[PDB]
Amino acid sequence: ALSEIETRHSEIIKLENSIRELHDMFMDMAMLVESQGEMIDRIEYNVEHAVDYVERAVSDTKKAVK
Amino acid sequence: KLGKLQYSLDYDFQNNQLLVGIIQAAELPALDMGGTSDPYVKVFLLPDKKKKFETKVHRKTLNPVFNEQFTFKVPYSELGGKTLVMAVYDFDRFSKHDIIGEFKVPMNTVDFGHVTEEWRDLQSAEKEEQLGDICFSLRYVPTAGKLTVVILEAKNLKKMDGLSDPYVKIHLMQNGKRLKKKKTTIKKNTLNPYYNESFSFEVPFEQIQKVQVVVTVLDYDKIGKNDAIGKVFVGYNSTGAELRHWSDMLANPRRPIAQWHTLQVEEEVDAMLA
Amino acid sequence: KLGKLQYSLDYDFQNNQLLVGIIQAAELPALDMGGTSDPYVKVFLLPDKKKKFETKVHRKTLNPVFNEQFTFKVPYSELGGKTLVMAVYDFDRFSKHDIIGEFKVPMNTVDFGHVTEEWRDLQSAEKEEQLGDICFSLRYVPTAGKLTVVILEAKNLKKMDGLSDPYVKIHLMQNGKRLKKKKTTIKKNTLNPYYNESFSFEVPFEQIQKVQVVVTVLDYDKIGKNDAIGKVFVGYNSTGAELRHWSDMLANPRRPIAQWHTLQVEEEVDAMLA
Amino acid sequence: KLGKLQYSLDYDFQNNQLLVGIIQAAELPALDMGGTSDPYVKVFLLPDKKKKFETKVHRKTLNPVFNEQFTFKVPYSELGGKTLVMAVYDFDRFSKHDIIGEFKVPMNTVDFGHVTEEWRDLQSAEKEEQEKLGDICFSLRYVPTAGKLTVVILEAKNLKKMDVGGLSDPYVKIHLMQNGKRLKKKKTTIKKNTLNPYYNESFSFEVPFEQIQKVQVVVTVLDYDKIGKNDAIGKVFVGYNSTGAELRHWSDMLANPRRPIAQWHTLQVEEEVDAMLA
Amino acid sequence: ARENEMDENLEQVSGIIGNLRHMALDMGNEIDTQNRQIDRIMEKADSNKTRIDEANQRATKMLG
Amino acid sequence: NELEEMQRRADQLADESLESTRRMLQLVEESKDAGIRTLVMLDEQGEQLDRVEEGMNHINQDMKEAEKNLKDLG
Amino acid sequence: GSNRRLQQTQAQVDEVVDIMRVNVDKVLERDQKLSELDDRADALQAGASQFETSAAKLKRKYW
Ligand SMILES: [Ca+2]
Ligand SMILES: [Ca+2]
Ligand SMILES: [Ca+2]
Ligand SMILES: [Ca+2]
Ligand SMILES: [Ca+2]
Ligand SMILES: [Ca+2]
Ligand SMILES: [Ca+2]
Ligand SMILES: [Ca+2]
Ligand SMILES: [Ca+2]
Ligand SMILES: [Ca+2]
Ligand SMILES: [Ca+2]
Ligand SMILES: [Ca+2]
Ligand SMILES: [Ca+2]
Ligand SMILES: [Ca+2]
Ligand SMILES: [Ca+2]
Ligand SMILES: [Ca+2]
Ligand SMILES: [Ca+2]
């Protein structure tokens, strides 16, 4: 029957669309994780510079009571 | 500099007419050779399409005395949207009469209740050029969908109003619609400001070839709409150095491309963004 | 338009706390590019100075499902003077999170006896401008002591609540005191009403430079206090076009002076009349 | 030398069949016995692995005349995705029958409406490097200061069948080798019944930056057999004596400190890999 | 058969989807742990912010 | 009649379903690769976050020492 | 079965859809937390720089 094959076809296309939503969702995932990665890089930079400045200040304060 | 002009202004409510008074101009530039100019003053409504009035010509005087008055048949209600322009010209026998200097008075600022008489410094009549240059870097990452616009600096922007108060506003446009409006800090009193300010935008890799980036450098005015110094646009339908910078940015992902751009007049840019 | 929001509301008398229920929003605008917004809802007491609660963020959905509830430790007696504001925001990665749309529910209108759950259309969150224009004529005769205020017309007033029901009320003020309260007719359903209504007042020539005229354009609300569209003031301590019109009126006796005026916000006008 | 082959081609629309005509081959090499050949021709359809036909054997001739015709039971709609292969084999009584030369005709370019017949010069047959063994992806991260080497076994794919009548029972064992000595033996979990196993399992080792260029990392993919010694599917090695993509990944790991680099690697036969190890 | 190729495709797709299920799970776990980690880091951030601000305050006060 | 067209419709819909399955395979493959890259990125960001946290710890310790020195100066 | 393969595949797919959705929202929250931590980091290094300045002054003054 044409009805059977057509219904099978419809279910198949539905599965395809679901897998498409999953696909776009995974790409979105990778993208967001990437951007977050760059922001994390900036955070790391700020933290490192903060470590440097803290080290300098600590060195000077330690050397002040000498 | 370019000189001063003493003008009178009064409105006659009885006859429904505007009285423009030209008394005398002082401290006028030499302009033409022989040590003096031959001045005469053209006065006209800012929006009138009618013949513009002109005073008599005075031979070889930097401080001419016209003592003439002109009348404009104009309603008091419609005068609010008009401005008055007074232009001082120099007479030349065999050449085109070069204009000495003009200035304009907004009619909405004028108190017609009192008879007005004031000295006002003339302004530079015509400009040959059509703004300034601005350097910035462009960075785009397709996977992340990030568009990084780092406003680096600017140079040779024209003086507004003090000297100037230049700042940069970045407009992310798409399909003729403004999506995000970002602005930079103000560097006070400078014609070559330094910013080095990073900006970021969301641009999906499905729309990267379908976006427009309009960078506009403006000067802040304390009172009134902040006048525009200049503006440029890169991306879709972009031309010349802009299209070059954009195409270079696209060819180079995860990498910043620093470049200079010459600012264009607001009118042509606003027209090309249609 | 801006969309709908399904919200729940209930008060727990046992623990003395207010339960605000955020279920789901429907029919939300596209806002940001890529075809969908990233919505999350901030809910807060109208008068609370406390941190305002916010729901989780949903990625790319015009019809998001939060299913979250917040609690406000607030007495039942003091809740009558508070209002609740629910604001829907859009998430943006590199920009300021533009608000999709908000709406407010007065707590005095809420029946806490039954558990509430309703769909409510969102309203336009922010307005950039601060009302409309109104044209009228001014006539003063010193010998007779007559101040003639002829409300001519109005234009471009903002829609209230139907479209609008605009009308003009003239207040003759002196020394911060309201002396005479005059009002015009109501032109139903219009943003540009035409009146041409003459009014007259008693102003002695000893007090003409010591009087204030406050023209207020209002919209009639069937229930509640009639919201103010705009208002202007001319005379003593008057500024700009108003002072111009008044000074012109004084310079021209036995003669009417027709002029337009831009309406200002009620707060600033009420402040400047101090 | 490039010989020639004269072939015929026609499709029977009535019975849905392909008619392949083997007429004659010309200008054949002086192979087999000196001065003459014995050529037998094998004809088959490339996509399909159906039984291969072969013509009669001709004794001692450089210019053989077959004049034989074959029939292929093939639908006309599916013929669009097929390609005809004609291979001119040689004969050797006591040796392996060396292929003289083959050629292929894409059916998408053939007009079966008119009877086709063409001369085609033979070309040297393509050679496969080995049976598909498989690929394996993992990431490498190295930090010199701490001396920690993190190997995250991500996954594998297209692994060769090992257990009889079944697909595979794959797992990964990583051997840190040096001077022909096996030092550390780390292994992953067993992913049952799959040709594309997923691990995502992190491992760590102690590697000083003074010895980084003198260590070998052997990633070995094996199949689990319930009874008996587990046969090895394949293996690769990075570090010393590494070539191509392996040395590339190692160089990436060195060029990128405090950062992981994910990469794929093509598995090689255990014997040759063990051979490349000094 | 074409239905055979279709079914084979279905099977491969199914298995790959399962793999995507595992990946999604491990991913989720890591994301969670890193979120907790971010919370800890932000707490320490506020603490060190406080200490630095106070130390700089007293330091500027001791001027003289 | 439309019998032939019916048969060819069956074949056509079958083709559409098959190519649809191929599309599925390509899509889940791309999803797979993107997922793996995502995981690796998460690893990098994770180790980075660990080093950042330890950095904050060291900052805390050093600032504690500086605090002690300031209390000594006081 | 033929239909059962489709049903199983569909179920698995929708399941992974759910899981991945949850994960994406989690990465949204993570994005917020990372923005906040970014701001806090910048402010922190700024204040640390200022404290370094003050420490330099006090050192050059009291030593
Ligand atoms: Ca001249
Ligand atoms: Ca002259
Ligand atoms: Ca007058
Ligand atoms: Ca200014
Ligand atoms: Ca948005
Ligand atoms: Ca969004
Ligand atoms: Ca109740
Ligand atoms: Ca009403
Ligand atoms: Ca031979
Ligand atoms: Ca022989
Ligand atoms: Ca086996
Ligand atoms: Ca086995
Ligand atoms: Ca691939
Ligand atoms: Ca970690
Ligand atoms: Ca830790
Ligand atoms: Ca959160
Ligand atoms: Ca948060």
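Swiss-Prot numbering applies to chain D: residues 141-418, in that order.
Per the header of the entry, the method used was X-ray crystallography, 3.5 Å.
Keep in mind that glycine also has a Cβ here, set from the backbone N, Cα and C atoms.
Listed in Swiss-Prot:
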DOMAIN    D:141-260  domain 'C2 1'
MUTAGEN   D:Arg233 to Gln  Impaired Ca(2+)-affinity
DOMAIN    D:272-405  domain 'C2 2'
MUTAGEN   D:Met302 to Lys  Fails to localize at nerve terminals
MUTAGEN   D:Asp303 to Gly  Fails to relocalize to nerve terminals after stimulation of neurotransmitter release
BINDING   D:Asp303, D:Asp309, D:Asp363, D:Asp365  Ca(2+) 4 binding site
BINDING   D:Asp303, D:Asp363, D:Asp365, D:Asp371  Ca(2+) 5 binding site
MUTAGEN   D:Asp365 to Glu  Fails to relocalize to nerve terminals after stimulation of neurotransmitter release
C-alpha spacing of D:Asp309 (Ca(2+) 4 binding site) relative to D:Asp371 (Ca(2+) 5 binding site), in angstrom: 10
Euclidean distance between Cα atoms of D:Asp363 (Ca(2+) 4 binding site) and D:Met302 (mutagenesis position), Å: 7
Between D:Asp365 (mutagenesis position) and D:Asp309 (Ca(2+) 4 binding site): CA-CA distance (Å): 7
Alpha-carbon spacing, D:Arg233 (mutagenesis position) to D:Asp303 (mutagenesis position), which is rounded to whole Å: 36
Distance [Cα-Cα, Å, rounded] between D:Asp363 (Ca(2+) 4 binding site) and D:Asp303 (mutagenesis position): 8
Residues that sit under 8 angstroms from D:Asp303 (mutagenesis position) by C-beta distance, when 6+ apart in the chain: D:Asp309, D:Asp363, D:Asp365
Helix, strand and coil totals (DSSP H, G, I; E, B; other) for the domain 'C2 2' (D:272-405): 14 helix, 67 strand, 53 coil
Residues within 8 Å of the D:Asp303, D:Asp309, D:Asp363, D:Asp365 Cβ centre (excluding the Ca(2+) 4 site residues themselves): D:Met302, D:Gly306, D:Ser308, D:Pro310, D:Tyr364, D:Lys366, D:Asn370, D:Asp371
Packing count at D:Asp365 (mutagenesis position) (other Cβ atoms within 10 Å of its Cβ): 13
Candidates near ligand 14 among the recorded positions D:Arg233, D:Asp303, D:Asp309, D:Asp363, D:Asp365, D:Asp371, judged by a Cβ under 6 angstroms: none
Cβ under 6 Å from ligand 10: qualifying recorded positions of D:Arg233, D:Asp303, D:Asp363: D:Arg233
Secondary structure composition of the domain 'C2 1' (D:141-260) [DSSP: H/G/I, E/B, coil]: 6 helix, 58 strand, 56 coil
